[PDB]
Number of protein chains: 4
Amino acid sequence: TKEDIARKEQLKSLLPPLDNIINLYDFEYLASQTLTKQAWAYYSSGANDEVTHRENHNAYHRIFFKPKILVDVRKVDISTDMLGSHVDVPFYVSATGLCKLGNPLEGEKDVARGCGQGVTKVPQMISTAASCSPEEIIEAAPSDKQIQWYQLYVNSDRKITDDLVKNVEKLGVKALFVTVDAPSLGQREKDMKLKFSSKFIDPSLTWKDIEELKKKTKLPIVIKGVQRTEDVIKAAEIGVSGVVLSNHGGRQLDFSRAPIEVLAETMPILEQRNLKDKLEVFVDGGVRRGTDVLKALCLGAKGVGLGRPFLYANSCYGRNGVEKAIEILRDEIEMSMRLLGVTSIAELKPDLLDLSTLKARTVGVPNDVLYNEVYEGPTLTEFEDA
Amino acid sequence: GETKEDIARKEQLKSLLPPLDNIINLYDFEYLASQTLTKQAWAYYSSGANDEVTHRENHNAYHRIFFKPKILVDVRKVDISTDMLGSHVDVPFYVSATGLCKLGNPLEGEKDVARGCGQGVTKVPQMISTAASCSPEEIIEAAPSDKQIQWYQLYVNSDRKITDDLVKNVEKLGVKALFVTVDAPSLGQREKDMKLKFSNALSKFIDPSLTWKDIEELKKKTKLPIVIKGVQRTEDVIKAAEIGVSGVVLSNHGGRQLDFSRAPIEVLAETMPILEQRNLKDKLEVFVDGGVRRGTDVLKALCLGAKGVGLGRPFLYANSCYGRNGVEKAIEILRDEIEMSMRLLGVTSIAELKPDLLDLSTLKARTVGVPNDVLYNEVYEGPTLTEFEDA
Amino acid sequence: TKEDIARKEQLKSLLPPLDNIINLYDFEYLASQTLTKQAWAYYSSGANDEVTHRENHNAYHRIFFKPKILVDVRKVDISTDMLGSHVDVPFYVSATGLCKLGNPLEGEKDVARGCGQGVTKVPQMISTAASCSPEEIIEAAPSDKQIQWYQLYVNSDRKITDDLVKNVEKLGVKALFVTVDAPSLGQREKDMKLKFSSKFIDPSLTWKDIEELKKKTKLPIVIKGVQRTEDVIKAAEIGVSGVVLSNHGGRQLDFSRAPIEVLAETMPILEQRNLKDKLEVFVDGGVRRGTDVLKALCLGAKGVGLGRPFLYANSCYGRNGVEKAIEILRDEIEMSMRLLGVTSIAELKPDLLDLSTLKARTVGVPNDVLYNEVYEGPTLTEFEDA
Amino acid sequence: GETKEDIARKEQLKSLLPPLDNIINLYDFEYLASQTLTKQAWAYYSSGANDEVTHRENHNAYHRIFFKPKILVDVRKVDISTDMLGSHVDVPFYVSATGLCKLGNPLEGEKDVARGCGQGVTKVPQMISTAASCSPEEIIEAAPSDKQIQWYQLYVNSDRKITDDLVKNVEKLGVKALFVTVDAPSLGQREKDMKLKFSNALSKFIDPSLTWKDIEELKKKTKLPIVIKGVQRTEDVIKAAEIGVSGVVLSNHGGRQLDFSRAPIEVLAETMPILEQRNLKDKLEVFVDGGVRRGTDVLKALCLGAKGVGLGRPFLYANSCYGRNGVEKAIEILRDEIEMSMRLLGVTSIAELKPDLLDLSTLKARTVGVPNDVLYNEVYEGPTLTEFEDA
Ligand SMILES: Cc1cc2c(cc1C)[n+](S(=O)(=O)[O-])c1c(=O)[nH]c(=O)nc-1n2C[C@H](O)[C@H](O)[C@H](O)COP(=O)(O)O
Ligand SMILES: Cc1cc2c(cc1C)[n+](S(=O)(=O)[O-])c1c(=O)[nH]c(=O)nc-1n2C[C@H](O)[C@H](O)[C@H](O)COP(=O)(O)O
Ligand SMILES: Cc1cc2c(cc1C)[n+](S(=O)(=O)[O-])c1c(=O)[nH]c(=O)nc-1n2C[C@H](O)[C@H](O)[C@H](O)COP(=O)(O)O
Ligand SMILES: Cc1cc2c(cc1C)[n+](S(=O)(=O)[O-])c1c(=O)[nH]c(=O)nc-1n2C[C@H](O)[C@H](O)[C@H](O)COP(=O)(O)O
């Protein structure tokens, strides 16, 4: 609408220096003002009323910390293992389709770059729906040490999916995340409203098919989009490597629970049956601060994913932005680890958390409109007129 | 009390209404109606009893329920048809009785909802109000389809002969059930309505004497299935089963009667397990209404074991902005919302919607916060986001 | 501040016709705009941060109704007995000092008039701190049938209080409410802020003194301002007639509980010890609708008081306003009784109430300012530009 | 990053500040400071770690506690004096350590709080910060009264000789206890502060290695009572008692360090009963700080068994607007708030403040609402009040 005049003025040199970016929300704010209406709609959107998208995040605040004091914390290590690889941090960039809307010149290529160009090396989940080719993305990663996973929507045409699995294996991805929370497309209304002037994805995907995909590949399988303890147990029973507790960033079923709350529930069940070492359990949704990450890890998550935050960093400052987002988050984790009073990821245990109010998921009774309207609050002292 | 704001409202209405294809959800209809209906029409449709808490609560209580969706289930094909009161129904929801539909649709009123409910590929049951602005005969005649279900809403008169003639007439006109409304012996005080009359409660028409005996007698006078509409507690659900009526609507009249009646979704959750405990499982069909605006709302109620879920206001609004095709669009929006969240839920039929698909652990978290600390919050300044360069 | 120009313009003929007053809040609104800054401050005020004042009301919303349908409700009776007198309604006007601030010409006289001038006769509690004399108030009541109670602050000079008790007995008051929640004055900051350009009340009042006051008078004693089950039991043990569960309209101790919540707690204790008939138990605070009254009565209150609502009616439309406030409330009760499915005050029992969430008295965790600020809600469909 | 808004702030400050007698509560000081301090001073004082939730929570958690006041008790005379760490104290509260008090009071800084704490009829303990802008000697010299209590806040340096000299110096200067701060091995990220630096974390100074052994050693090196400041869980309270230190401050540094540390009032409630269960009753004096702004806040903490309650920010604000007499006014406001609500509580001394005066049943109701339904709430129109006549 010939208004992106204003839009290139902000982008251009009105953007703050990267070094002035304090947190992940800063990236989000700037993204909100500079992207095209449709890039913004496509990235920021959730399903229907977007309660789950929001509740993904808010549920972290239903958990508090019980930190240890008087512990030597001079030295902290936040490295860990995810899917047989050693990783610098306990988080990753979750898979995120069509990055070219926000970063038109480089797209998914810049995520790879930002994930390996600096001191800390963060795993990248690549979308089957990436606007770049899997080859353009792997051959762009500036360090052999960095790792890459492939996210898979299994096609109705299973020949397509059988060759895809084979092409990514030989390109060096270290795992397959099979997305199972999107048999039909979540109704994302922000998109639709602006639009006013599936085959891609097989809705028949079965457990039996996952049993089958186990046999046709040597890459480790994580079932991405589990939303129930019962199905975590089912992933164990069929012997996949892992599972992402996820609701697609609240882009699919609205009133899916927060994965953090589901985590809290499933981990203890997985212990009453030996299964803690069997199944790596990942978590995404709503994660915006180092303490969110820490809460997850304390509950038993092997790793925690982020989508939108990185997507927004990438869309404003490309690869450099991604590297900074990594820096911001990695420091948030170390700094708060220290205040928690532990020194390694393996020391992050449930006794560090206060879980007594996890289930305080409330809906107030409607506000008394008349009563509140006529009431006049207390008032501060004023300053003389002089 | 309308100005020549009849004009501001008319240009609004007049071609400024967006194309029907651009309506995404049931709220849109609501929004459009709020700007285009006459002040009296808007007040009559949109209002509730006293402080309107029950009205809003009806809706919010749905949000105290979350889902436990099944993954990696074959959800290629999905069917949302079911049965209600002995008839096959394309859909698990229906249009509840609303009086005076001509305030919003002056030309056609209830006839246009009959048309919307029955014209297209998806057909929806319609409950006809005793306070309908059109006649029963007009509304039944108007029905474009033989396979479409019309039900009749009854207010029993103090003069029982009138009620007797009425029941005989609608049975003969071919309605398929009687919903006897029991939650309005006294008329709920809808203050938005009163606020117009100035600056702009017992009646013989609805008999405040209606009793359990009266319902018992009524069922010997007709072969139509009888439903008690306006049940607000489990004790009365059990009572309904005892007198052997067909069903019950857990309802509070859309928050238009008693304020601080519970959300029907909450009563449902309490009631159905107690109806297993006592065997009465499928002796009584249990319907729920009020505050339903999304397919996931409908799904939650069915998972608790509602036979069907009714909507009032959303259909009023569609009819008032877009007549018959508005009603069909409303039917399509909701139909699609239900099918699509069934797939994501991991079930393929109505019978497969069961309590184990719901997380019910925070159902009871209906809270009133301690008043906030206005001075503390006033002086407090929150974090801010980075700004763009000054220039 | 020569602004009460505006003030007499509203008062004068800008005031809506009495017949256009729908509810008790309407009176409150109009009062808010027309009273002097200091009358408003003096009436509307609560203690410190005014949480209790507000929580008095909000706690009613922590209770829902379980109403009976298919009950013949053609006929309802809301009459009852309070302190050996038959009363038309199950409520009363609580005592309220200095009514001349709002109604300068008539004051406490107009409350009496409004309480007996129309069809329904409501009891009046008279303040020891009334701006009118007890004689001017009793001799103004236009029906002998109407009843009057006296509220007593016992003076440090007990001669003053001994003659006062004697003067009100012979003037025909049918009871004494001894106020015990105000040994020191609650800090009411709205007053203080505007003011910037005790002996009256004995802080040594003891149980022993109430035992003593029992002997020196034949009028029935209600201890007004009980805030604990433990002290209700103490009023029983010393054989007073009644007790008002009250915190002075949140004008005294902030973070006193809502009397409704205290009611809910004490009534069942009074049954596990025979005491339900022994002690009449009254309740005030926050009551603004017929359903508030009904909730109280269902829990076992013998009556429910209101202050501010009547005070505001009286201050805008004097005696006529008071009569209308009575009408508004009395109809609210009958109408909702009917919808509840009972026909007499004695049928108002706890089984009519849903008490499962009485203790859902919550404080949210602080709002996530950044997260919420950047989030953009869903949006309604717009209307064409045309 | 100050404009010649140094001027807008100076006319504000300059005689436009209201008379001290017109200040009603601790919030007023806060308000006045927010308009008169330099941007850096305001950010440094008012800010917390990351999203600042713990900071606000410190305060709100007090509101999860209600009172069970005793009636018809003789409350003519009331006494709020008590003892802390072996000294008699006029009051149950104290001024916690805040660094850099010269940002707000350029001329006098910490010396003016020393004066405010000790000048008048009511005297209040002062904890001196290691990051004080004035010197210990300056601040102690400044104390107008022999009977006034000064305590010292210690950050142990990586170079322990510096800490050793410091402890010997302040002991000799006559401070009455050591508060060793343990909740800041890493510096909390206070983003309001950072937001100025642009567009306008380990240090050798605070040793991140500090250990339980180090505290044990410290107590053999001084006769002063030692308090561990920044205890955030009961497990560490038990640990403090085991090594036989004098006391513990349940504190999270005013929400300036770990975000999502609990409200200390909540930890208090959990901790004290466990300190009966194990006998350790009065082996350890337990202090609480953070979010305290009213006398009833102080009362709640004492009823749970705190020995004393500390305040940071409110005293900073009084000192920054009004220097020494601001501090005294703050002391008087709070002193009066405590005495007056003791009477209404129905007790007459500190020892009489016990758990049975509190309603603790909703202490755990720390909730996060499900996000609200923006579309539902948007279209919804509430009831309105009557209007005055058009004319
Ligand atoms: C933001 C976003 C997220 C997407 C995403 C696209 C966007 C714009 N997409 S999508 O086009 O199908 O909807 C996917 C995707 O391709 N496949 C997938 O498994 N997850 C996808 N995710 C979800 C992602 O994997 C995380 O679950 C999600 O972003 C986590 O939520 P936050 O963004 O709140 O961290
Ligand atoms: C919105 C509305 C609802 C009415 C309604 C009128 C309006 C404007 N009316 S009424 O004039 O008596 O109040 C009736 C009616 O005629 N008879 C009846 O049984 N239900 C009536 N209902 C209630 C209706 O049957 C549903 O219970 C109600 O609309 C469901 O709530 P929602 O609108 O929130 O879905
Ligand atoms: C509104 C108000 C109430 C007063 C009241 C004065 C005002 C302006 N006064 S007072 O000057 O001491 O504070 C008294 C009073 O005289 N004595 C008393 O027992 N109650 C007094 N009450 C409290 C009254 O008895 C009720 O408890 C209170 O008004 C009930 O709260 P609502 O106003 O919210 O119903
Ligand atoms: C407000 C504030 C508090 C500081 C404070 C500085 C400020 C501006 N500082 S600080 O520079 O390291 O962060 C200290 C300090 O020097 N040393 C210490 O032990 N506590 C320090 N505190 C914390 C103080 O001792 C109390 O725990 C805190 O102020 C209590 O919280 P309220 O302000 O909410 O009462």
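Heads up, chain B uses Swiss-Prot numbers, so what you see runs 180-379, 401-591.
Yeah, the Cβs are placed from backbone N, Cα and C, and that goes for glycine too.
In Swiss-Prot this protein carries:
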{"type": "BINDING", "residues": "B:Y223, B:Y334, B:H453, B:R456", "note": "pyruvate binding site"}
{"type": "MUTAGEN", "residues": "B:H453 to Q", "note": "12000-fold decrease in catalytic activity and 50000-fold decrease in catalytic efficiency, with ferricyanide as electron acceptor"}
{"type": "ACT_SITE", "residues": "B:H453", "note": "active site, proton acceptor"}
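A 10 Å cutoff on Cβ-Cβ distances gives B:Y334 (pyruvate binding site) a total of 21 other Cβ atoms nearby, all chains included.
Calculated from their C-alpha atoms, the gap between B:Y223 (pyruvate binding site) and B:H453 (mutagenesis position) amounts to 13 Å. The Cβ neighbour count for B:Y223 (pyruvate binding site), using a 10 Å radius over every protein chain in view, is 20. Shown in sequence order, B:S226, B:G227, B:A228, B:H234, B:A363, B:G367, B:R369 are the residues of the chain, 6+ apart in sequence, with a C-beta less than 8 angstroms from the C-beta of B:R456 (pyruvate binding site). Taking a C-beta cut-off of under 8 Å and a sequence gap of six or more, B:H453 (mutagenesis position) has these contacts in its own chain: B:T360, B:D362, B:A363, B:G367, B:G430, B:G490. A coil conformation is recorded for B:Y334 (pyruvate binding site) in the three-state DSSP classification, outside any helix or strand. Of all Cα pairs drawn from B:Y223, B:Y334, B:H453, B:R456, which the record names as binding pyruvate, the longest spans 19 Å. Measuring straight across the break, from B:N379 to B:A401 at the CA atoms, gives 21 Å, with 21 residues left unbuilt in between.
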